[PDB]
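Colleague: Encoded as structure tokens, here's the structure I'll be asking about.
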Amino acid sequence: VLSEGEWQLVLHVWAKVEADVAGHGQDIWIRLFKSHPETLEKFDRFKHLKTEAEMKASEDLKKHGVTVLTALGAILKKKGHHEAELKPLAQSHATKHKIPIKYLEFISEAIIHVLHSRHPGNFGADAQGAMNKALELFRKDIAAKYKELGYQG
Ligand code: HEM
């Protein structure tokens, strides 16, 4: 459970991210595919992308990034009361996409790195601490649902 102060640190930096959702979406995903290429195999629609240039030019990847960050944003804004939002997400990711928890840890790493680079003034040690805590909360609850749904993760 995060404190009200910790949530504020999270939503404060997120308000900046929302000024350019598409741009942040691309940076985060490209960072992920470059740092952990195996994740690219989960996308039968992006597995063909070879270079960072091709990725930055993909309109579909950009739209996916927006869809992803929008869903994450709605969750964070619930400040822990994200039960309703998580169920449908856990079902598709556990039964259809089959995304293991390890991959959620990898993207969490990408989110932090991108925020740290683009928003240094609003992403200090305390702010990163809160963001990490929020993402771990997300991962903890998703992994729980996974078990309930019959997927080890
Ligand atoms: C920060 C956590 C993430 C959030 C909030 C998120 C959100 C979403 C949403 C809302 C969709 C579309 C609706 C749906 O299928 O449920 C989606 C699709 C998808 N996600 Fe996630 N996702 C996350 C992380 C990941 C990761 C780490 C992977 C893979 C390494 C992944 C792989 C996919 C795939 C394969 C699709 C289907 C895309 C397509 O084929 O059109 N997601 N995700």
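Chain A is numbered as in Swiss-Prot; the shown residues are, in order, 2-154.
How was it done? The header gives X-ray crystallography, 1.9 Å.
Cβ coordinates are placed from backbone N, Cα and C, and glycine is handled just like the others.
So Swiss-Prot lists these for the protein:
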type	residues	note
BINDING	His65	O2 binding site
BINDING	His65	nitrite binding site
BINDING	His94	heme b binding site
VARIANT	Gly122 to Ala	In metmyoglobin
Colleague: Tell me the Cβ neighbour count for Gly122 (variant position), meaning other Cβ atoms within 10 Å of its Cβ, over all protein chains shown.
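Modeller: There are 8 such Cβ atoms around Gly122 (variant position).
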Colleague: What is the interatomic distance between the Cα atoms of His65 (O2 binding site) and the residue listed as 'heme b binding site', given in whole Å?
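Modeller: Rounded to the nearest whole number, the Cα-Cα distance is 14 Å.
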Colleague: Counting other Cβ atoms within 10 Å of each residue's Cβ, which of the binding-site residues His65, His94 comes out lowest?
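Modeller: If we count Cβ atoms within 10 Å for the binding-site residues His65, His94, the smallest count is at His65.
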Colleague: For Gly122 (variant position) and the residue listed as 'heme b binding site', determine the Cα separation and express it in whole Å.
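Modeller: Computed Cα spacing between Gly122 (variant position) and the residue listed as 'heme b binding site' is 34 Å.
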